[PDB]
Amino acid sequence: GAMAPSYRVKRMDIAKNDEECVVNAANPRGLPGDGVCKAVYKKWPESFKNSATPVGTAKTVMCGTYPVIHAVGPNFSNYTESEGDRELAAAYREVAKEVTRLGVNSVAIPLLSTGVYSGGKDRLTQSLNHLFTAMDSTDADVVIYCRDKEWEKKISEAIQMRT
Ligand SMILES: O=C1CC[C@@H](NC(=O)c2cscn2)CN1
Ligand SMILES: [Cl-]
Ligand SMILES: [Cl-]
């Protein structure tokens, strides 16, 4: 574990992370996809061998010795708000189990279901609070990756609020 486990946020491409493993915002079919998923496919294509997994789950595939945790959040275009909320919380609980099992000291993580799976809604707070619920009991350093300047400020504020 990390000596003083922390949360941080950075505004940059998660494919350039400085952590011991990465969480992909995956589709259920293990396809190259779009957005974060397509950046992950370009950087770690070997990690897409048998990476298909259902919604609300995480499946880890090694690229060399570098772990890629494929986490499948719900597409809110297809799920009800209620069922989507349940699957989004579940995906993050499976990420926490994988990060623990791998014994890593740090993990790079995007906000699940906030891009093309958002159903056209702002889900920063919903997704970030499910991330905290799952990751708070882990001792890995967590580095959250985003692309938007206003999202960086809001994520940073939420981290600092808890202290
Ligand atoms: O800061 C943000 C902006 C909206 C969403 N990002 C992407 O859609 C996206 C596409 S490629 C990388 N992120 C989540 N985070
Ligand atoms: Cl960048
Ligand atoms: Cl998404």
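Residue numbers in this text run from 1 along the chain shown.
Header entry for method reads X-ray crystallography, 1.4 Å.
Quick reminder: no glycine exception, Cβ is built from N, Cα and C everywhere.
Per Swiss-Prot, ADP-D-ribose binding site is recorded for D13, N27, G35, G115, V116, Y117. Around the Cβ of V116 (ADP-D-ribose binding site), the number of neighbouring Cβ atoms within 10 Å comes to 16.
Taking Cβ-Cβ distances under 8 Å and a sequence separation of 6 or more, the neighbours of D13 (mutagenesis position) in its chain are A39, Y145, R147. Mutagenesis annotation in Swiss-Prot: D13 to A (Swiss-Prot position 1343), described as Partial loss of ADP-ribose 1'' phosphate phosphatase activity; the structure shown retains the original residue.
Under its mutagenesis annotations, Swiss-Prot gives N27 to R or Y (Swiss-Prot position 1357) the following note: Almost complete loss of mono-ADP-ribosylhydrolase activity. In sequence order, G33, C37, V72 make up the list of same-chain residues 6 or more apart from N27 (mutagenesis position) whose Cβ falls under 8 Å from its Cβ.
As a published mutagenesis entry, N27 to A (Swiss-Prot position 1357) appears in Swiss-Prot alongside the note: Partial loss of mono-ADP-ribosylhydrolase activity; complete loss of ADP-ribose 1'' phosphate phosphatase activity. According to DSSP, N27 (mutagenesis position) is assigned to coil rather than to any helix or strand.
For the recorded site, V36 (mutagenesis position), the DSSP three-state label reads helix. One mutagenesis experiment named in Swiss-Prot is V36 to A (Swiss-Prot position 1366), and its note says Partial loss of mono-ADP-ribosylhydrolase activity.
Record note (Swiss-Prot), mutagenesis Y117 to A (Swiss-Prot position 1447): Partial loss of mono-ADP-ribosylhydrolase activity; complete loss of ADP-ribose 1'' phosphate phosphatase activity. The unchanged residue is displayed. Around the Cβ of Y117 (mutagenesis position), 23 further Cβ atoms fall within 10 Å across all displayed protein chains.
The binding-site residues considered are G35, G115; of these, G35 has the fewest other C-beta atoms within 10 angstroms of its C-beta.
Geometry remark: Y117 (mutagenesis position) versus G35 (ADP-D-ribose binding site), CA distance 11 Å.
Taking a Cβ cut-off of under 6 Å from any atom of ligand 3, the recorded positions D13, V116, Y117 reduce to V116, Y117. Binding residues for ADP-D-ribose (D13, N27, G35, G115, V116, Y117) extend across at most 18 Å, taking the greatest CA-CA distance. Residues within less than 8 Å, Cβ to Cβ, of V36 (mutagenesis position) and separated from it by at least 6 positions along the same chain comprise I14, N24, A25, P110, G115, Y145. With a cut-off of 6 Å between Cβ and the nearest atom of ligand 2, the recorded positions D13, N27, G115 reduce to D13.
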